[PDB]
Amino acid sequence: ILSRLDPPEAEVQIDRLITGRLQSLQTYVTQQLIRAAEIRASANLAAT
Amino acid sequence: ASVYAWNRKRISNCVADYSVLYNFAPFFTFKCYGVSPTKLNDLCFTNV
């Protein structure tokens, strides 16, 4: 982006990519919490 | 050329100092889309 663009416009383009990839991390972590509750319920059954 | 029969010169295998342009201020107009003229002087393309 920088190699072929000025800062005033490069800040906007990088901010779009940051938002997109930050949404990726929120999706990932939310699913790990929901899936970890399921394996935890299974570990409770196995311990019982 | 006439615009209806516009002329196309293909560029290859050379080193362009795009900074030769920009100069000659009194009636040049520069309007770059997708990048500036400072950032691409440190860039490369297959064909211009």
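Following Swiss-Prot, chain B shows residues 348-395, kept in their order.
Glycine is treated like the rest: Cβ placed from N, Cα and C.
These come from Swiss-Prot:
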type: VARIANT; residues: B:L368 to I; note: In strain: Omicron/XBB.1.5, Omicron/EG.5.1
type: VARIANT; residues: B:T376 to A; note: In strain: Omicron/BA.2, Omicron/BA.2.12.1, Omicron/BA.4, Omicron/BA.5, Omicron/BQ.1.1, Omicron/XBB.1.5, Omicron/EG.5.1
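DSSP classifies B:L368 (variant position) as coil under the three-state reduction. In this structure the alpha carbons, written CA, of B:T376 (variant position) and B:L368 (variant position) are 10 Å apart. Most Cβ neighbours within 10 Å among the variant positions B:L368, B:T376: this distinction goes to B:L368.
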